Amino acid sequence: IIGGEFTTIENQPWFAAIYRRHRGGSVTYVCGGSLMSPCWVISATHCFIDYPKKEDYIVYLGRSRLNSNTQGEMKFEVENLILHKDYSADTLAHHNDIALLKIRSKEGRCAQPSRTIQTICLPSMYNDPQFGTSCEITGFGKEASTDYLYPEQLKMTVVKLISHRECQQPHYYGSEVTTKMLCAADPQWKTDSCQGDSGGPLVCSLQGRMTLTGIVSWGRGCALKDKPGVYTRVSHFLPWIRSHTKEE
Amino acid sequence: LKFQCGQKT
Ligand SMILES: NC(=[NH2+])c1cc2c(I)cccc2s1
């Protein structure tokens, strides 16, 4: 995140950290994600696209730091990895960039409720906040687009939702942005999501609840003028999510 | 206790 503040997981208890193991001894961070129900995490498909081998990923919940432990964290394996059929990427945008990860603990359980682990709410069918609403993004992604490392402490920032008319202007992203995407930026283009923030949540309050309104998907550069961050519009994928999720 | 979506404690 460019700008923002450093925080702890108590402030985003539904944020999940996804890492990948390497036949060498190192685990590296991949993308962020959010807990929907005890056993399901939602992220972005482009994070798995190049290496869809579930057995090599690890998911941690209750994590405030990237490579150091946090007391209260939980580690899970990916029992199921569901990528979107129709996922496409062009010279900028990713389409249907949403993925589901069913998690299992080494003891056979899903996430347990704590002060550092909670689920986030889903919107109702195609229901979104209006442009102008301030939403928060969180993640361990880059703090400057030129850096080549990720921060060790979690960060969060607040951005505002902008309309499709503003984002589809020729000097923004033209028709690369579709009705299944949402754009969010800072009025003064000072803070934004960036590389390493993919898959994590864009949370806004809807009808009283903190709702997962978007998933970090793409953007041209980070915190660039007239180059908003584009997110997957969760309210438009509810049927898809439903057809794959079940029980507790 | 139990999950209450969207709640920070
Ligand atoms: N400007 C942005 N909000 C983003 C930029 C990127 C980039 I560069 C890579 C992956 C994800 C994102 S989001």
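The residue numbers of chain A are those assigned by Swiss-Prot, with the residues present covering 179-426 sequentially.
According to its header, this structure was worked out by X-ray crystallography, 1.9 Å.
Note that Cβ sites are derived from N, Cα and C of the backbone, with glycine treated the same way.
Feature annotation from Swiss-Prot assigns active site, charge relay system to A:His224 (among others). Cβ neighbour count for A:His224 (active site, charge relay system) (all protein chains, 10 Å cutoff from its Cβ): 20.
Among the features that Swiss-Prot reports, active site, charge relay system is placed at A:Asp275 (among others). A:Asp275 (active site, charge relay system) carries neither a helix nor a strand DSSP state and counts as coil.
In three-state terms derived from DSSP, A:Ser376 (active site, charge relay system) belongs to neither a helical nor a strand segment and is classed as coil. Within 10 Å of the C-beta of A:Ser376 (active site, charge relay system) we count 26 further C-beta atoms, all protein chains included. Sequence annotations record features per position, and here Swiss-Prot assigns active site, charge relay system to A:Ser376 (among others).
Over all protein chains present, the Cβ of A:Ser323 (mutagenesis position) has 15 other Cβ atoms lying within 10 Å. Annotation of the mutagenesis experiment A:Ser323 to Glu in Swiss-Prot: Abolishes phosphorylation, proadhesive function and ability to induce chemotactic response; when associated with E-158.
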Candidates near ligand 1 among the active-site residues A:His224, A:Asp275, A:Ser376, judged by a Cβ under 6 angstroms: A:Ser376
Pairwise CA distance, A:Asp275 (active site, charge relay system) versus A:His224 (active site, charge relay system), rounded so that it is a whole Å: 6
